[PDB]
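Written below as structure tokens is the structure these notes are about.
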Amino acid sequence: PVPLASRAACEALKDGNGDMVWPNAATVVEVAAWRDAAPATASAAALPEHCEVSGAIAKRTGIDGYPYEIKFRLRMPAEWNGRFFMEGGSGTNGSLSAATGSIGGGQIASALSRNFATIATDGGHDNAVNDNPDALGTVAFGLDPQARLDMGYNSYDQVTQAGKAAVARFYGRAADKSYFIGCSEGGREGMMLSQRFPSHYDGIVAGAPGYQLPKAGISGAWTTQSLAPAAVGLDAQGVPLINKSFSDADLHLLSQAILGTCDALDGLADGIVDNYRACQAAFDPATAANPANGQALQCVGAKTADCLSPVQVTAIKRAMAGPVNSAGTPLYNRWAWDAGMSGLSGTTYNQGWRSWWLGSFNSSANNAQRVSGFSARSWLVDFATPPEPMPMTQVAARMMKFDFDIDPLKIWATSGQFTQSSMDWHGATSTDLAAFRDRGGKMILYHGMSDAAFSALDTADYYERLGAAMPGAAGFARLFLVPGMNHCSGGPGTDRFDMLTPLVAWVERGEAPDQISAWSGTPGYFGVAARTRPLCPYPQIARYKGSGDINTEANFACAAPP
Ligand SMILES: [Ca+2]
């Protein structure tokens, strides 16, 4: 005689503590604990009294000899709004968060703080355990084929099913609606769900989605080899210091030149390139001027602090252009020029763009994500098939000798026990969302224009393919590009927003987001205390109404570009 949504019902969910039936028979509950309410903190909204359940699914040994399991953590509030929530991952996953239901966007509130039931997974591997010194550290899960499948799609499927079964037993009813919010790798997960598991979630937010993540290391090898002629000095292995190709002052000059060409193309000079399409048609660093001195951005002779050398201009132009093979066939996409490639807040230069292709300037070693960091490591072990484990010191050189006629094929290939390609299990490129749309599914995409991890133009290209394949796609899927914003957060733009509130309104009331309110997390980039702007559904952009404070969303409306 155990009442629903109670401490007794919570503790009954543990193995050997009752009658709970899990969808996957290999589910092990390690924790089923009643949690008191937690007060608000400086960085988190208050958490209601809830049941916390944590465990793992399909504990096994991989073909690499390492243990694998799909961890989950679920929190079911005693006072429940009838909604189910899953948060996405980041990086290459491998960690189990507090699972309070992050909504991204730099937000204080969690889904659990709004009385959702919330769940998270580690994706099928554990960074504390699946750490192989001969397979590039925590990307070493790529040595096991099933761990790849779990990372690609299976972990989120198993955890969604397990969460909904516990919700049904704990509350005595299924969730009215289910929601998923993820950014980066979590954005790829959201797109994967809409394509592969259309009925798992009714509302999906997919920010900066790496829906072509196996191509990232291809872009990384390209940007690495493109910036190398501008590098100064060598690291300990004799590899050119890609981080020395551009100083922070150099990048700020590039950004200021982008603003000189593109800032006013939306009708208002405000440090924000709202008209990104017009900017791409207008800006060329080989021709653009330095608006501070009126002279050309590219140096005429020797390098000064007010110009970029012709080698630098050639290098960044090639990097932004995107990778091509010998036939000239594009292998990923190009990248948009934007002011968030740099930015200055007080005396602090923005690192949020250069960390991906360049790395920190004040280092005698390469530390860019795409040169020697996690992204380059992940491609070699997780996305190349068969995997290419190596010592950590060899990664930068491996990117320098990357062959664009041979190596890109490895993301489409199968080998031995690796029976799916990395584009098979990790890719989420399908525009067949009819099952998702026709059951009432709604999807909000967002992407920062100054994202150096994944190209915002590549998300836009996906959205255009979606609208062509599905007439009237704006009725269930809308894309919100964020000028100036880096990867998932940061940069001179309005990078903070509450995506959960309009997602619920769209799914449950049919109210499509004609704009989404946003604010800047670092308004010092513009020298103000605060800046609020509307995000606009693609292809619309923000247009100043002609009067009022330029830092207040009320004085802007969404419209077609000028
Ligand atoms: Ca502007």
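We're sticking with Swiss-Prot numbering for chain A, so the shown stretch reads 42-603, in order.
A Cβ is built for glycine as well, from the same backbone N, Cα and C atoms used for every other residue.
Feature annotation from Swiss-Prot assigns active site, acyl-ester intermediate to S225; the stated evidence is a curator's inference. Annotated active site, charge relay system per Swiss-Prot: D492 (among others), in sequence order, evidence recorded as a curator's inference. Under the heading 4-[(2-hydroxyethoxy)carbonyl]benzoate binding site, Swiss-Prot lists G132, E226, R411, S416, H528, citing a curator's inference as support. The Ca(2+) binding site feature in Swiss-Prot is assigned to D304, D307, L309, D311, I313; the stated evidence is experimental evidence. Among the mutagenesis entries in Swiss-Prot is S225 to A, noted as: Loss of catalytic activity towards MHET. As a published mutagenesis entry, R411 to A or Q appears in Swiss-Prot alongside the note: Almost complete loss of catalytic activity towards MHET. Swiss-Prot documents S416 to A as a published mutagenesis change and attaches the note Gains a low activity towards BHET (bis-(2-hydroxyethyl) terephthalate); when associated with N-424. Experimental mutagenesis is annotated in Swiss-Prot for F424 to N, with the remark: Gains a low activity towards BHET (bis-(2-hydroxyethyl) terephthalate); when associated with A-416. Quoted from Swiss-Prot for the published mutagenesis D492 to A: Loss of catalytic activity towards MHET. Swiss-Prot gives this note for the published mutagenesis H528 to A: Loss of catalytic activity towards MHET.
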In sequence order, those recorded positions of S225, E226, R411, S416, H528 whose CB lies under 6 Å from ligand 1: none
Cβ-based neighbourhood (8 Å from the centroid) of the Ca(2+) site, residues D304, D307, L309, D311, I313 excluded: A305, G308, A310, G312, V314, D315, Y585
Between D492 (mutagenesis position) and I313 (Ca(2+) binding site): CA-CA distance (Å): 15
Integer Cα-Cα distance in angstrom, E226 (4-[(2-hydroxyethoxy)carbonyl]benzoate binding site) to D311 (Ca(2+) binding site): 32
CB-centroid shell, 8 A cutoff, 4-[(2-hydroxyethoxy)carbonyl]benzoate site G132, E226, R411, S416, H528, site residues removed: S225, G251, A257, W397, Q410, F415, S419, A494
Neighbours of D492 (mutagenesis position) among the recorded positions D304, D307, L309, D311, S416, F424 (Cα to Cα, within 10 Å): none
Spatial neighbours, same chain, of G132 (4-[(2-hydroxyethoxy)carbonyl]benzoate binding site) - Cβ under 8 Å, 6+ residues apart: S225, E226, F415
Nearest of the mutagenesis positions (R411, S416, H528) to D304 (Ca(2+) binding site), judged by Cα-Cα distance: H528
Fewest other Cβ within 10 angstroms of its own Cβ, chosen from the mutagenesis positions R411, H528: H528
Most Cβ neighbours inside 10 Å, all chains, among the binding-site residues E226, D304, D307, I313: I313
Rounded inter-Cα distance in Å - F424 (mutagenesis position), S416 (mutagenesis position): 10
Coarse DSSP state, helix versus strand versus coil, of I313 (Ca(2+) binding site): coil
Minimum Cα separation from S416 (mutagenesis position), reported as the residue among recorded positions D307, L309, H528 that achieves it: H528
Helix, strand or coil at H528 (mutagenesis position) [DSSP, three-state]: coil
Cβ packing number for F424 (mutagenesis position), 10 Å threshold: 26
